[PDB]
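J.: Let me give you the structure first, and then I'll get to my questions.
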Amino acid sequence: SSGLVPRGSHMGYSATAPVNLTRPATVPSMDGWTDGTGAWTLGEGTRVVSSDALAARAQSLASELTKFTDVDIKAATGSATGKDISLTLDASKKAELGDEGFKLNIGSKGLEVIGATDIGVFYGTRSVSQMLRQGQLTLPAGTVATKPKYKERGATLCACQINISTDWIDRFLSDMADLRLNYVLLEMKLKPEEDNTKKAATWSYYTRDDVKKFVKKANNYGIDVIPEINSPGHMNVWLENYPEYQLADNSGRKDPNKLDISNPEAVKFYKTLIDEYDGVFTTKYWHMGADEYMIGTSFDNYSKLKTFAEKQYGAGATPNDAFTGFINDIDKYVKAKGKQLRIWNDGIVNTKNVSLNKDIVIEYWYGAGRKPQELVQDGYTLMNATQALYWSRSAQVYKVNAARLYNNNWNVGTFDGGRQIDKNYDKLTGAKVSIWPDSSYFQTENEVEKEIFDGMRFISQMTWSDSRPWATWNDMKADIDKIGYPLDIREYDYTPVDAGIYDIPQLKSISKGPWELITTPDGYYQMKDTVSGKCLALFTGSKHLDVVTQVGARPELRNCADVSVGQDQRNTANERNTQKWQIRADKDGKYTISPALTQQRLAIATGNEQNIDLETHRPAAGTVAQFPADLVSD
Ligand SMILES: CC(=O)N[C@H]1CN[C@H](CO)[C@@H](O)[C@@H]1O[C@@H]1O[C@H](CO)[C@H](O)[C@H](O)[C@H]1O
């Protein structure tokens, strides 16, 4: 017989190791590894040792490694042994490591993690977690120091019109952290409460408490959560109920998507929103969007903006001057609050009387303002937000192809439309993928999470390491799948109850039941009424992005869709996904039911819920309807 038996190496250091023992991969890669003699083994007795100040990091790492390795790993202070992982903050190593870099020394004193900041240590611990969670507990000795090439590395997450659940957001933040991604542009509505803004408290919105909680999580992971309220275009979710602030065309037709930048009250309204957001985000940036103001039309149709431009910025001024003037006035406004403005590149155009302020970060997504190379010449600060790194649920033109970009030598200097700039441009901040809902019934948020995996690893690698150590994309892919998700994602209880037959009293106004629950590949349920044989759907009501956003919309019974199929089945998407339900457990015990696409919660309507939508239509009192969680958490 073969005699095959586990090696079972003693814990700690060994001067003996095979010369080509695998070094488990990480993402980002840690390039320029120097090999040492021997190897180190996590095993019984291994501890995470640190100073008091690093105690929380050490405790979280010990707990996490205990779970991945099945070895009891505890945190400690004091002296470290060769059996141990040590965490060290050495702020004198800024030159070598910068603000986010780290050094690993693996050898006879154990596995040392050194960073120059708390986040550097944390980012080193992500590599330790990666290297140890792939079924190999012995690591080759040696040393490496790594630090990111670019300062801003991450994603646009448009949690916009539709709601991206806070649970999704928490998972996303965990994934970003694992990948050393430090930037998320979160276009989103914070629920407006003031007398002057509260009519825009339509769903999607996030509560102050909710935002505070995910910003605190983000910040502990080294992530800058930058809010965006897009202006002066794409303003439908803000202006629908404020027609007094909407821009009219020459014929008097208003667009709920356009702010009237000639109306000072409209401008004040936008600034009021800024001030509401200032209380809950911690970032030093404000992103005002500024994309697609005139989509589907032109400035020729808005003579009033030319008139305004001339009054405001002098004879000869054009609507493009008025537009840029509005951006510079918002720049002034946020600077006075201690923030730096960011915009999308596309409305930056041909001005006469006004020039765009150079202290505004330009996030470049569209070959449309200047070429990037033109903007470089003028000294603008640039982030690469190419459409090559977009996903959309509906627009199939936008699906990131990581294999292609990896193989074709894309780098962070490769601006939209294959427009290359010096990737060492000293005002090139980094790069990001972008995750856009657009027509939103085609894919659940859970399907988006499955789809974005590869691309998130791609961008992580190219913004930190700017290298291609895997010979092809396919070699990368094999290692990223081995590395897998971070612990929080593996722990998330997608489907907390077993498929089976249930009594659900909340649903009595639809049917006496019982209900047959089955699970879906994307972590939802379909609920079949055993009386009618039909399935529960959230199908009807006023929509944004083709998803029901109406507060107080009622579910209904419909012929049962096939919820077992994938997102490639685009023809049946809406009936399918309107039949998916997310079930969550309380802290502690009780279950809530949420339409998967909408992320509101089913509740029995009391008639005392307060929301602008309900001022004009309420579900009949005592019937089951969807509501944002804040209206039914009493
Ligand atoms: C900056 C940008 O990409 N602007 C738009 C054009 N491309 C993407 C992908 O199709 C669009 O999603 C972008 O518009 C954004 O749409 C969302 C809803 O999906 C919001 O309305 C944003 O305000 C808008 O910028």
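Numbering starts at 1 and runs along the chain as displayed.
Note: Cβ is positioned from N, Cα and C throughout, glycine not excepted.
Okay, these came from Swiss-Prot:
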type	residues	note
BINDING	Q161, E187, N230, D291, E292, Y390, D438	beta-D-galactosyl-(1->3)-N-acetyl-D-glucosamine binding site
MUTAGEN	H234 to F (Swiss-Prot position 263)	Does not affect the affinity for LNB-beta-pNP, but shows a reduced kcat value
MUTAGEN	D291 to A or N (Swiss-Prot position 320)	Does not affect the affinity for LNB-beta-pNP, but exhibits significantly reduced kcat value
ACT_SITE	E292	active site, proton donor/acceptor
MUTAGEN	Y390 to F (Swiss-Prot position 419)	Significantly reduces both the affinity and kcat value for LNB-beta-pNP
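For each feature listed, report its degree of burial, its nearest neighbours and the pertinent distances within the displayed model.
T.: Around the Cβ of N230 (beta-D-galactosyl-(1->3)-N-acetyl-D-glucosamine binding site), the number of neighbouring Cβ atoms within 10 Å comes to 24. A strand conformation is recorded for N230 (beta-D-galactosyl-(1->3)-N-acetyl-D-glucosamine binding site) in the three-state DSSP classification.
Applying an 8 A CB threshold to same-chain residues 6+ apart, the list for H234 (mutagenesis position) reads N257, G289, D291, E292.
Secondary structure at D291 (mutagenesis position), as computed by DSSP, is coil. Its own atom aside, the Cβ of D291 (mutagenesis position) has 17 Cβ atoms within 10 angstroms in the protein chains shown.
All protein chains considered, the CB of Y390 (mutagenesis position) has 21 other CB atoms within 10 Å. The secondary structure of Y390 (mutagenesis position), as reduced to three states from DSSP, is extended strand.
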J.: Should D438 (beta-D-galactosyl-(1->3)-N-acetyl-D-glucosamine binding site) be counted as helix, strand, or coil on the basis of DSSP?
T.: coil
J.: Can you tell me how far the Cα of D438 (beta-D-galactosyl-(1->3)-N-acetyl-D-glucosamine binding site) sits from the Cα of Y390 (mutagenesis position), in Å?
T.: 12
J.: Among the binding-site residues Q161, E187, which residue has the largest number of other Cβ atoms within 10 Å of its own Cβ?
T.: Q161
J.: Can you tell me the CA-to-CA distance separating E187 (beta-D-galactosyl-(1->3)-N-acetyl-D-glucosamine binding site) and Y390 (mutagenesis position), as a whole number of Å?
T.: 15
J.: If you count other Cβ atoms within 10 Å of each one's Cβ, which of the binding-site residues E292, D438 has the most?
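T.: Compared across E292, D438, the most Cβ atoms within 10 Å surround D438.
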J.: Specify the secondary structure state of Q161 (beta-D-galactosyl-(1->3)-N-acetyl-D-glucosamine binding site) as given by DSSP, simplified to three classes.
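T.: The three-state answer is coil.
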J.: Please report the distance from the Cα of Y390 (mutagenesis position) to the Cα of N230 (beta-D-galactosyl-(1->3)-N-acetyl-D-glucosamine binding site), rounded to the nearest angstrom.
T.: 18
J.: Between the two most separated Cα atoms in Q161, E187, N230, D291, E292, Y390, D438, the residues recorded as binding beta-D-galactosyl-(1->3)-N-acetyl-D-glucosamine, what distance in Å do you get?
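T.: The widest Cα-Cα gap among those binding residues is 18 Å.
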